[PDB]
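> Just passing along the structure, written as structure tokens.
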Number of protein chains: 2
Amino acid sequence: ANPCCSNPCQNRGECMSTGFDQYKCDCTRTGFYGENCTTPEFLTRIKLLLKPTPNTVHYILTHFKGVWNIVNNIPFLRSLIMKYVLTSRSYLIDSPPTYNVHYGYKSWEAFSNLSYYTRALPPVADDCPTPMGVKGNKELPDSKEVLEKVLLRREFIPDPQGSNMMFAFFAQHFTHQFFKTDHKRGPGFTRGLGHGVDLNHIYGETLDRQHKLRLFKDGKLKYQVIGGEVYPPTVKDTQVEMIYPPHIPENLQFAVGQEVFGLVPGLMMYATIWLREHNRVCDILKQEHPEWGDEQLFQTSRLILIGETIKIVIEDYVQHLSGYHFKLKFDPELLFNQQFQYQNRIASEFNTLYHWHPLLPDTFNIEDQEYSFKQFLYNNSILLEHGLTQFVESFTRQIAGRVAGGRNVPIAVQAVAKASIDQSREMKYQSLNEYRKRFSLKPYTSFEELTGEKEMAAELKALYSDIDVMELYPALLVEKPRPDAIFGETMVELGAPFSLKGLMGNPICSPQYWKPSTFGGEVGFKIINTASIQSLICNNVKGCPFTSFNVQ
Amino acid sequence: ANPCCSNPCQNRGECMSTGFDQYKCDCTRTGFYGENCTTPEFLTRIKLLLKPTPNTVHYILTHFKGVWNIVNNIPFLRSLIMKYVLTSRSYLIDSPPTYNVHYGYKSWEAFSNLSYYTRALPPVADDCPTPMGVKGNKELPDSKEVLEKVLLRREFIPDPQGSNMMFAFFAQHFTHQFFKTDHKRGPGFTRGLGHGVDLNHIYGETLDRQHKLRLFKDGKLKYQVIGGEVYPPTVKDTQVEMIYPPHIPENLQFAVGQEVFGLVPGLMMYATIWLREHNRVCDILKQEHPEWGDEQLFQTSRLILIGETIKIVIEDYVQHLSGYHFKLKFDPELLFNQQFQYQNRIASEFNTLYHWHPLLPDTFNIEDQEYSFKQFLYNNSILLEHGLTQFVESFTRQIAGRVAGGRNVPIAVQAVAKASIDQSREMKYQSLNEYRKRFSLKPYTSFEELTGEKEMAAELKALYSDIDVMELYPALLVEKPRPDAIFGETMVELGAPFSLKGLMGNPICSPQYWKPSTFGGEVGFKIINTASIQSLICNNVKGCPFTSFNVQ
Ligand code: HEM
Ligand code: HEM
Ligand SMILES: *[C@@H]1O[C@H](CO)[C@@H](O[C@@H]2O[C@H](CO)[C@@H](O)[C@H](O)[C@H]2NC(C)=O)[C@H](O)[C@H]1NC(C)=O
Ligand SMILES: *[C@@H]1O[C@H](CO)[C@@H](O[C@@H]2O[C@H](CO)[C@@H](O)[C@H](O)[C@H]2NC(C)=O)[C@H](O)[C@H]1NC(C)=O
Ligand SMILES: COc1ccc2c(c1)c1c(n2Cc2ccc(Cl)cc2)C(C)=NCC1
Ligand SMILES: COc1ccc2c(c1)c1c(n2Cc2ccc(Cl)cc2)C(C)=NCC1
Ligand SMILES: CCCCCCCCO[C@@H]1O[C@H](CO)[C@@H](O)[C@H](O)[C@H]1O
Ligand SMILES: *[C@@H]1O[C@H](CO)[C@@H](O)[C@H](O)[C@H]1NC(C)=O
Ligand SMILES: *[C@@H]1O[C@H](CO)[C@@H](O)[C@H](O)[C@H]1NC(C)=O
Ligand SMILES: *[C@@H]1O[C@H](CO)[C@@H](O)[C@H](O)[C@H]1NC(C)=O
Ligand SMILES: *[C@@H]1O[C@H](CO)[C@@H](O)[C@H](O)[C@H]1NC(C)=O
């Protein structure tokens, strides 16, 4: 019924109904004119004839190891390249945000209501005949049939990039501060009104929760000592709301910023590490400022751990995922002479493609034990039995699973993957190829080009019939990976602009914030600029055990 | 005891305590270096030797009328000059925001908690020996003594720029959407979470209030027809809460977006005009999009009226009180190639200096009646008595009062002007000269330099002793005005950046919003780009009465 259901406007042109049966494409600043914005301009012709494909941009960055070794040892050449990485990626995001799950058109309700996730692409209209628009059958294939045929794990497929459980649990700990779906409203609503990296999973979403977690002395957070080790406090001691099964004793009901981090001891591991780091920074600032009160010590510490988070994510977490020989660099000054919006709204699609459940192994191997999912979930006495030291040493050695390549979602969490399929349809996601076009990628012409193989492509083609009807989420998990990589092209090219806008879009990277006095002088400024996952564990885990995001 | 109470750092360098009695200035990206950021760099010595004073630029813009008559008709030259106006004023506001009433240091609470007003200057620390820091007596002079000696109006002083009551009530109506102090929390807390021009004074702050005001047919707002004229609906049949005295009849309680607009018929006049304009735009959009539903007609009408508001404010409202011969232009495209944060946070000082009560006369002369403050306030029966047309014609003729120059605050609202003094000290405002240095203005060396005369200056000399202790709010109302103007240098050079960042920092001025499809096509786009106070009255007030912001 809606004349824009076929998604006619190309090259990011906006569609608007002009009557019951007619439409018009607004091609403003798209580089193209014509009915559906497909006729390029002469300057656009030159750029399209010169812009290299992302797979070529992935080859030079992962080859010529000796040439990148020269560039890395030159600050000028490294900064000029890192600046190009920042700007080229960040141009793809709409900031301020536009659409959400309920508005396929711009409106003030969509912009102002921070409870919605935002949308890179507008949702399909209710009165469209097919789920994707006009293409495909009236009903998408059975989500359980897609789940069992191409998603579920037969034999465990390890990640060829060496990603370990330290990386996987870091990915789960980090992303679950801005991925906090409000299941009371719907899959398109969020509870992290910060919409970014505010470390609410450490300090609390609301002020009242924060004050319950604070000691109100030297800016530190409340803690307890079990067996000589610093662990988060209990629910009984702080009276914060946590999510635990009714069979969990009171001394094991740990209280952390995120109310669900008692789900798995992997999240509680990082929650304990970051808690210790906060109090460690409180001791440093108090050493440098005996005149500061409790509130300033807490606040300045919080800002320092935020900078440490963004520093570790870019230079370690993203560095490992990229597989680049070029050393990425967290430097906000690279954007001061550029056009960049220091804001961010968390996108629903970013939430979808971050369901990296294939990372999870069949068993969690700690020291000389192999816990199943039943034994590991909601059992933090495991953490107390082994300690952070052996926890780090065990997760550093155990390798995680490959995300792309298909058929690697462990069956323990199969209902989550099936829900990621079902909820994507509930929120009226557009097709995979529509999101590939939205991010300047060539649309797949067949299921075999997508998967890079024949068997899964045959099962998909029997289910979806036409490639233009393939859904985004299952395509990500079964996409052909880059050579010996963990992700395909769609995962990287769509997630990098979201990931970059959420890290650099933080206010601490803005010129008025990025200065030593914001972090208590040059001593606190050095804490951020020398942060690393290795130094985070070495400063807060006994014995200073070697850790990394890759297996040795 | 705080070593930063003397505000030692100059040129926006940030002070930080480095001990119980030692401080350090952070001169990062200030153009200066040294202990208190006072030694200029080479590029700083060149800019300080080439930048003209604000009064010089005001002279050039208010003189050479024939030259501006040529520039106004050269579209490239006019856009070029308006570009310089927008960029030079933008550089002064901290965006993302920094301090508030409770945080003199940058903190995540200060940035995230949207209930606060932000602060262009940090508050004075509570442990400083004097209210202003280290200068003046232990207590500031009697606010009643200041109010009665330099503020209370003995004889009405008309505005030399000819501002009428159409302007005075437009200022009151427009600003009272982002100036809504939360008196349940404190003067530094706002109830306007949009922090800008979201037209919540028409549609409501919360979604539940908006639905009470909406008719849910053709996107129109509810209304009633009294005597053949369109007026807002009553609280009796809408249940939306309004502030009315307990004696007001049920059918005289008009229900509009802002709960306090029943305070004066002047506010209810503009609320009625804008209500009509929304339903008129709805008729225009439905005429062009007969396939749209209620929600999209409403949401698009809202975005259009927001655009109309920013248009009228820049090209009529700001055009009137600037006194410029250069015709101001509202054109978001002038910032697409410029560094500009498309976000805004309402500053508390912007609220402080927008207290333009000297505009009010001693009586409100409508047609042939002269109503006192007692008769005018909370008397919507006056509006139904005379009608909108007579209201527009009467207020166009009645001249408002001069805001600067001293002694023009009407005695009927003396309780307000004292509160502005008290609440400013309660919020620990810094001195007048400290705020002048904050906005690149020369500090006043004497009270006579501030007032431009002898009498009021000698009174302020005997109250404050030192000029560096003079407060911001009373200085704005007693400052020497510009020649035959309404405001002084401080009122203009401090308020213009706040006003700029609030108008152009709106999301609809961002590139992904400034296009026809956002506003329902080229017809709705034309409603924004050809809006004016004259067309607003002509399209919505019966008879198309002549109106203006200046008396004829
Ligand atoms: C280690 C054990 C893990 C378990 C038991 C688990 C299970 C779950 C469950 C139950 C949900 C919520 C389902 C729903 O309510 O719709 C979820 C969501 C999610 N998972 Fe995991 N997962 C694990 C690890 C990970 C890891 C390593 C990542 C890495 C990125 C990850 C990424 C996500 C994300 C981003 C969400 C969405 C968050 C939200 O919408 O609130 N998970 N997972
Ligand atoms: C026409 C009759 C008017 C009356 C009876 C009136 C009276 C008042 C009152 C009672 C307040 C509340 C003070 C407080 O809550 O502490 C106030 C505040 C204020 N007035 Fe008016 N005023 C009038 C017109 C105007 C005009 C023409 C302007 C022009 C700019 C103006 C600007 C303001 C502002 C900006 C505030 C601050 C409100 C806030 O921060 O919430 N007022 N006035
Ligand atoms: C913003 O800050 C204010 C003040 O710190 C918070 O309001 C306080 O809330 C507590 C409850 O947590 C009350 O006991 C206080 O009386 C409140 N003070 C004032 C002045 O209102 C407010 O909750 C914060 N906003 C958010 C979203 O956290
Ligand atoms: C953001 O939007 C949601 C949904 O449009 C709002 O939630 C609704 O709130 C109204 C009351 O205002 C309730 O009657 C509905 O039942 C709610 N629906 C859902 C799905 O939650 C929410 O209030 C909006 N937030 C803001 C700040 O306006
Ligand atoms: C500088 O801008 C960025 C920010 C994050 C990036 C990034 C580029 C690249 C990658 N990341 C991390 C990332 C990507 C997708 C998702 Cl979903 C989450 C994180 C990856 C994995 N490869 C190379 C390019
Ligand atoms: C484009 O940038 C602006 C925005 C608003 C402006 C402005 C410049 C100028 C003025 N205004 C309006 C205004 C200023 C202060 C306050 Cl407190 C309220 C309104 C004035 C008064 N004259 C010349 C310069
Ligand atoms: C862990 C897998 C549990 C569900 C598997 C049964 C669903 C049928 O899936 C079948 O499995 C075969 C073996 O992988 C594939 O070769 C077939 O292509 C596929 O159709
Ligand atoms: C795109 O434009 C062509 C004409 O150039 C038209 O035939 C076609 O229908 C348009 N696309 C869609 C999806 O309608
Ligand atoms: C929890 O882990 C411990 C190992 O420390 C194990 O003995 C226990 O059985 C586990 N509990 C459950 C319910 O799996
Ligand atoms: C500022 O610097 C001067 C010398 O540069 C020094 O004498 C003075 O104490 C400093 N502080 C103040 C508040 O003037
Ligand atoms: C309200 O205004 C009317 C004129 O419309 C007047 O007759 C009446 O006395 C006024 N009421 C008060 C309380 O001043």
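We number chain B the way Swiss-Prot does; in order, the residues shown are 18-569.
In case you wondered, yes, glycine gets a Cβ from its N, Cα and C as well.
OK, Swiss-Prot features for this one:
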ACT_SITE  B:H193  active site, proton acceptor
ACT_SITE  B:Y371  active site, for cyclooxygenase activity
BINDING   B:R106, B:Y341  substrate binding site
DOMAIN    B:18-55  domain 'EGF-like'
MUTAGEN   B:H374 to Y  Impairs peroxidase and cyclooxygenase activities toward 2-arachidonoyl glycerol
MUTAGEN   B:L517 to A, F, P or T  Slightly reduced activity
MUTAGEN   B:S565 to A  Decreases acetylation by SPHK1
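Tell me about the surroundings of these features in the structure.
Close to B:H193 (active site, proton acceptor) in the fold, though at least 6 residues off in sequence, lie B:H218, B:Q275, B:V277, B:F278, B:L284, each with a CB less than 8 Å from its CB.
DSSP assigns B:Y371 (active site, for cyclooxygenase activity) to coil, not to a helix or a strand.
Within 10 Å of the C-beta atom of B:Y341 (substrate binding site) sit 16 other C-beta atoms, taking all shown protein chains into account.
Below 8 angstroms of C-beta separation, residues 61, 64, 141-142, 144-147, 150-151, 447, 451, 454-455 of the same chain, each at least six residues beyond the ends of the domain 'EGF-like' (B:18-55), sit close to that stretch.
Annotation for B:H374 (mutagenesis position): spatial neighbours B:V426, B:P427, B:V430, B:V433, B:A434, criterion Cβ-Cβ under 8 Å with sequence separation of six or more.
Cβ contacts within 10 Å of B:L517 (mutagenesis position), excluding its own Cβ and spanning all protein chains shown: 22. Reduced to three states, the DSSP call for B:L517 (mutagenesis position) is helix.
According to DSSP, B:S565 (mutagenesis position) is assigned to coil rather than to any helix or strand. Using a 10 Å radius centred on the Cβ of B:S565 (mutagenesis position) and all shown protein chains, the other Cβ atoms total 17.
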> Please report the three-state DSSP label of B:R106 (substrate binding site).
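Where B:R106 (substrate binding site) sits, the three-state DSSP reduction gives helix.
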> Under a criterion of Cβ-Cβ distance under 8 Å and sequence separation of at least 6, what residues of the same chain contact B:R106 (substrate binding site)?
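Once residues fewer than 6 apart are set aside, B:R106 (substrate binding site) is near B:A513, B:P514, B:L517.
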> Work out how many Å separate B:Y341 (substrate binding site) and B:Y371 (active site, for cyclooxygenase activity) at their Cα atoms, rounded off.
20
> Going along the chain, which residues six or more apart from B:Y371 (active site, for cyclooxygenase activity) have their CB under 8 A from its CB?
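Looking at Cβ-Cβ distances below 8 Å from B:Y371 (active site, for cyclooxygenase activity), excluding near sequence neighbours, one finds B:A188, B:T192, B:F196, B:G512.
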